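Structure first, then comments.
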Amino acid sequence: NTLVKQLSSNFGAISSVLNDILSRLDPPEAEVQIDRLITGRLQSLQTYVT
Amino acid sequence: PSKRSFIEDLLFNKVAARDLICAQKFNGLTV
Amino acid sequence: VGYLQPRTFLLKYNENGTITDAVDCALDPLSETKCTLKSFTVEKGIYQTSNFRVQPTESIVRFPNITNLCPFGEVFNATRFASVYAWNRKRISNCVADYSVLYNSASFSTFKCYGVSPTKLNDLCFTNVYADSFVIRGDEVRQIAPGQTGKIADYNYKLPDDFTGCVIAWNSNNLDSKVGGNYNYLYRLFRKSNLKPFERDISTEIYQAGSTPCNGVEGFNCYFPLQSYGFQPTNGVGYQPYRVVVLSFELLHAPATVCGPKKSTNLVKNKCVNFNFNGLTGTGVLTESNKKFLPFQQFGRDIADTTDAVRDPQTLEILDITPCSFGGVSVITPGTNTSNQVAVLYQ
Amino acid sequence: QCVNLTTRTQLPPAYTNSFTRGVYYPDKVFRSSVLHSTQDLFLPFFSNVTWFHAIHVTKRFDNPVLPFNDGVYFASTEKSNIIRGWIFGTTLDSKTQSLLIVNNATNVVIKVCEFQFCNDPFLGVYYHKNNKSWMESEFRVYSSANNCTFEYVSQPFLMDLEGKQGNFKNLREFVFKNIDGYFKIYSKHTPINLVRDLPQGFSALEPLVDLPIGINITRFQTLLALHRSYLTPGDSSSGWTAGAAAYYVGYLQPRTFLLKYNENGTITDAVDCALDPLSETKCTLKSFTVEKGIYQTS
Amino acid sequence: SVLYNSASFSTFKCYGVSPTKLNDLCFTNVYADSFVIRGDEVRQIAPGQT
């Protein structure tokens, strides 16, 4: 349940769906948001693995 | 059909999107 | 003759610095396992691979049909506007809103869209388009920004911090100026309070300055809050008038019928195809949904904060989106030292 | 044109309690069979609001001006159409653009202009003796309308303008919000059948309109309508009657609310996360039926 | 606030502090340096230029 609910967190982004951010902003501007989402998901996965 | 007794059977019995398994399979979570 | 293709190649370098062995890690599961393990020696066992992802075949873009076009000759090329303290407000809806018409029309000076890219104005759909047109001075152009200083951005106009809209500004020295002194545009200067975002004020009362009560006298410490301008075709470039138009619209909110030149095409279901709805793009399979929406919603999410149900802006129906990537693939190998015969397994 | 109403017996404002009321749809995302949490302005549950009566019996008639905040909830229990419209302003002296949303006997007029309100604005229906019929007559609200920007007129409908009894047969729930100069109005109607007090149950209000007024609202007043007969004593400014309706006004506060969605995609249960430690624990654990045991909060 | 109602400027750039937050802060060691340059050299007065 925690792993499922962690997919809804934006980790400092405007939305959790990458298509929602890639449709209004250019990749040069959404790259930081994608990197933040990737870092948050990696931290959640590392915590779950531990 | 198995090789369980009465106590063993009792102990065994005592233990899209909207669905849990279907939603978990979309994120790579497999059992 | 052969055509090259972008493939993931694994190269082996010896002590001579030249290429000796090359493995195409994009054709067989054994090569994928070798590239994953980063070793040419593979032991006997089983290894999971990528999931079965169905490649898309079609891309549909469903948009409501428009039969009108928004007027651009009276907005970006008008002959008479208003002042800055009383900007002209207009509502734009039920028409095709385009942004490429600004290149073959008038010569604009500044054009900046905050909160949205300047290349997706025709692909995305606009909701509640409000056009605020006014005329300011050349030196007051930098003050018109979401969060700045100056008296114009405090007692006349005001922009929100999280403003998601466009702002255009073009010079009009031969339209809002005269040799005998232009006094048709006034701006607020003296005021004891700020202004909320998107607020209009047309108060013409006497401002009370200092410790002397005014209450209508027009004398010392009782100046008028609305001061006139001085546009004339004889000063420099910093005193010429500038017409500024601010277009404010919402992105993905209320089911609006404005959008742009994009219209509806076809509707295909039961297949992994790309779908575009109100600017939101997705990839999956469409299925006839059974749960209706609400008369004020457009999209639908769940616990994963992902678009699960979409509303067709044609027949007012709901369609569920399912990911077409389902299935776990595994490769069983007996080892490179034995033979070469892999087995594919789908869980 | 501008007169003051007299001959009335004022009563102290009574205090009543609300039973789970003041929940609308702050988001436009369809949610079903999922527990979602958000931070918006909602009415506090099990709080204490005011109740103003309006029974003819001395009579009882009140029309105060209440300060506007960041969300006003209006629950009107009516049976003969007494409460008419609303007026939002700040100074009310032909100096600031004021909003007037009135429901006339023919159309609905929404005007954002610098109106000149009198000391007691209201409407007044008259009952003729030669012809037993009701028709709107007096309209003592604004004296003149100078500068005007937004003007909206609805479609013609049918209104008998006749007072009828038989307990409260209508309940109107309104929510007024002011966000970035935009006035969001949420409206809902319900054919109730109660005597008095507050209607129990749950009701999720739907978005009705979003007007781009672009002005500041600090005070608001409820424009009402009186009914005069053919045998009114004196002139037409003191022989009027009260009516038969009630209205509750509440101020919304930004409190964290936990919502419970069912299979229909509608809000069926709301929990105030900021009211009690048990409610805080329920909001933190995302549950509604906690068992026995100790828990740590904030 | 007394500089807008008496004179008109062309460029007002405050680095390190927003201009809308200069009313609730305290200044320490106020040094004023006035000079005269050309119109194309205005861009040369910025932290980190060529």
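What you see of chain D is 14-70, 76-316, where the numbers are those given in Swiss-Prot.
Looking at the header, which is where the method is noted, we find electron microscopy, 6.8 Å.
Every residue, even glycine, has its Cβ placed from backbone N, Cα and C.
Taken from Swiss-Prot as is:
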{"type": "VARIANT", "residues": "D:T19 to I", "note": "In strain: Omicron/BQ.1.1, Omicron/XBB.1.5, Omicron/EG.5.1"}
{"type": "VARIANT", "residues": "D:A67 to V", "note": "In strain: Eta/B.1.525, Omicron/BA.1"}
{"type": "VARIANT", "residues": "D:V83 to A", "note": "In strain: Omicron/XBB.1.5, Omicron/EG.5.1"}
{"type": "VARIANT", "residues": "D:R102 to I", "note": "In strain: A23.1"}
{"type": "MUTAGEN", "residues": "D:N121 to Q", "note": "Partial loss of biliverdin affinity"}
{"type": "VARIANT", "residues": "D:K147 to E", "note": "In strain: Omicron/BA.2.75"}
{"type": "VARIANT", "residues": "D:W152 to C", "note": "In strain: Epsilon/B.1.427/B.1.429; when coupled with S13I induces resistance to NTD antibodies by changing disulfid bond in positions 15-136 to 136-152"}
{"type": "VARIANT", "residues": "D:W152 to R", "note": "In strain: Omicron/BA.2.75"}
{"type": "VARIANT", "residues": "D:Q183 to E", "note": "In strain: Omicron/XBB.1.5, Omicron/EG.5.1"}
{"type": "VARIANT", "residues": "D:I210 to V", "note": "In strain: Omicron/BA.2.75"}
{"type": "MUTAGEN", "residues": "D:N234 to Q", "note": "Increased resistance to neutralizing antibodies"}
{"type": "VARIANT", "residues": "D:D253 to G", "note": "In strain: Iota/B.1.526"}
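Positions of Swiss-Prot features highlighted on the structure.
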residue: D:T19; record: variant position; contacts (Cβ under 8 Å, 6+ apart): D:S255, D:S256
residue: D:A67; record: variant position; contacts (Cβ under 8 Å, 6+ apart): D:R78, D:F79, D:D80, D:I100, D:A260, D:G261, D:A262, D:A263, D:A264, D:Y265
residue: D:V83; record: variant position; contacts (Cβ under 8 Å, 6+ apart): D:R237, D:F238, D:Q239
residue: D:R102; record: variant position; contacts (Cβ under 8 Å, 6+ apart): D:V120, D:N121, D:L141, D:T240, D:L241, D:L242, D:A243
residue: D:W152; record: variant position; contacts (Cβ under 8 Å, 6+ apart): D:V143, D:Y144, D:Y145, D:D178, D:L179, D:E180, D:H245
residue: D:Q183; record: variant position; contacts (Cβ under 8 Å, 6+ apart): D:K97, D:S98, D:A262
residue: D:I210; record: variant position; contacts (Cβ under 8 Å, 6+ apart): D:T95, D:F186, D:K187, D:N188, D:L189, D:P217
residue: D:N234; record: mutagenesis position; contacts (Cβ under 8 Å, 6+ apart): D:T108, D:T114, D:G199
residue: D:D253; record: variant position; contacts (Cβ under 8 Å, 6+ apart): none
Greatest C-beta neighbour count within 10 angstroms, which of the recorded positions D:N121, D:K147:
D:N121
DSSP three-state assignment for D:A67 (variant position):
coil
For the variant positions D:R102, D:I210, D:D253, return the ones with C-beta distance to chain C below 8 angstroms, or 'none'.
none
